[PDB]
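Working notes, beginning with the structure itself.
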Amino acid sequence: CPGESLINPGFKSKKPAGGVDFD
Amino acid sequence: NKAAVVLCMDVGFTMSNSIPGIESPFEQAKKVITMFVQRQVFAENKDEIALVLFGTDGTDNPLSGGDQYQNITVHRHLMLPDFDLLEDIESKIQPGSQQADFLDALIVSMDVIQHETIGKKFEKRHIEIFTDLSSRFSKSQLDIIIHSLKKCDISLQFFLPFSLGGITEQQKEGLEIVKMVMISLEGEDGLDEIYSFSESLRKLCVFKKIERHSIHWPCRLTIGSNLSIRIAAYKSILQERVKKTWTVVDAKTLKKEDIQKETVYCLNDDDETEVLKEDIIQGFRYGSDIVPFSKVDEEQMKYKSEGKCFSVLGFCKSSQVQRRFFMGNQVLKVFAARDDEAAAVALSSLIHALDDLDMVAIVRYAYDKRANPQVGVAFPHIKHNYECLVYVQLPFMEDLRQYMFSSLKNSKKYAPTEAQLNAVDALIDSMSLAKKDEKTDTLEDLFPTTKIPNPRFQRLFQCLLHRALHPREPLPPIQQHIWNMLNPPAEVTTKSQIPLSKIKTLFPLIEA
DNA sequence: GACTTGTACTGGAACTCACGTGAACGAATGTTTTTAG
């Protein structure tokens, strides 16, 4: 399945938190 | 803060003589008195109440004089309510056989409320008259009474067997005099301040709500390192808990000091040895092992921050913040600093800008130094009377759960048919809890859930009162009015009877 | 028939997760009472 974490199968990988990025 | 209430009541013979079906006013006034006493007792607002009766055989007043000021008694003085007053009301008060002038009773009430109020602070003062206005009287001291009431700033109330305000001429004269007294004291608004026994019972059948006063939280809303607006935050909505908790007492003597609680620690050895508190250190679990972590070391490594921070991390569109992601157990309301015009102007400008642009502020909030920082959303709230920011917490990365659920629209075996959809539509239409105002202005809520007191506290107070008055009998069943207020109007069920039958016919539900 | 070995089933216990009650501690903020000048 696309977007599936390799470390923890069955849970979609979480994107790293970027914080605040002004446009 | 505190209030002094002189409850003046009629015990004349005219009350006893009435149609049995009408529930003669003596019993209704007694029930109202009792209900008010319970409401005051179980709501510890630090209020003083005294009891005066007129029309009784005996005479006990500070002022006696001659034939005037007779057949009146001051049963209770200015003191906190207690169950002894309830017991006295229940049985120690019985109807008499004499008559009295309620003007003299009002004079006695003024005398007691003016003489027993010294040495205490009272922001309010009230006097409630319970009479049927069926006793002959003469009007010769009204002006002085009105002058005294105006000077002392004491409110007045009246409770009569009839709502208007088939009656006798004396009752009509009583109505005229009481109406004149109310008009003189306040005016047009005072006409509606004459209640009835049934209406008052309708409003006094529910215990008072648990009221807590939030303490203002001052801080500074910061946008960068140069802009700062002084603000004060209050807690608007939170889950309410009982102020008092149950106390464990020994079954026999019923004392708290005869039972003690303590904790000890032991090891896994068969001997079951014991160790002292100081010889215990906290640790955590790292996989299949335990990593010791002393409290001092934790404090040394602990994440240190600066408390009392209300900083605007950024501004984002309202559509990007969903209600389903709200966290926390509280909602904060942020106003400008009290007695600060510049802060008010700045906050108003920010609120108006956010409302116009349809934006919310993602902010960092920390209650104090030892409070974990939080990321939350502040959004405007503009009302004719007031405008303020509303702050609600937001989730972190660790607080989001990734759960997968099958689609319902694409299912081939769970797809409802046209008839089922029509039945569900009919059910939804029938069970509507909001009604248009003749399709003219707006909607009206038939079953507003925000005005329903929590049944838990009502049940607790009911059971406590029943145990106090009846130590032997078991607890009673839940009162009917609680169920009535916890259920929708019967019109909804009457309308929905048939659609529910249709849905039952069309949907084959089977219990496995 | 009695014992020994091996296989299969399975109902309950253990564990984890979540919520609610009760208590202590710091911490604050405000408010009330007592004492000094």
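Numbers in chain A track Swiss-Prot; the residues on display, in order, are 180-202.
Per the header of the entry, the method used was electron microscopy, 2.8 Å.
Here the Cβ of each residue, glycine as well, is placed from N, Cα and C on the backbone.
For the mutagenesis of A:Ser184 to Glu, Swiss-Prot gives this note: Abolished interaction with XRCC5/Ku80 and XRCC6/Ku70. The structure shown keeps the original residue. Of all the Cβ atoms in the protein chains shown, 12 others lie within 10 Å of the Cβ of A:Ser184 (mutagenesis position). Secondary structure at A:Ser184 (mutagenesis position), as computed by DSSP, is coil.
Reduced to three states, the DSSP call for A:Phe201 (mutagenesis position) is coil. Looking at Swiss-Prot, you'll find the mutagenesis A:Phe201 to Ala noted as follows: Abolishes the association with the non-homologous end joining complex and localization to double-strand break sites. Abolished interaction with XRCC6/Ku70.
Here the Cβ of A:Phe201 (mutagenesis position) has 5 other Cβ atoms within 10 Å, regardless of which shown protein chain they belong to.
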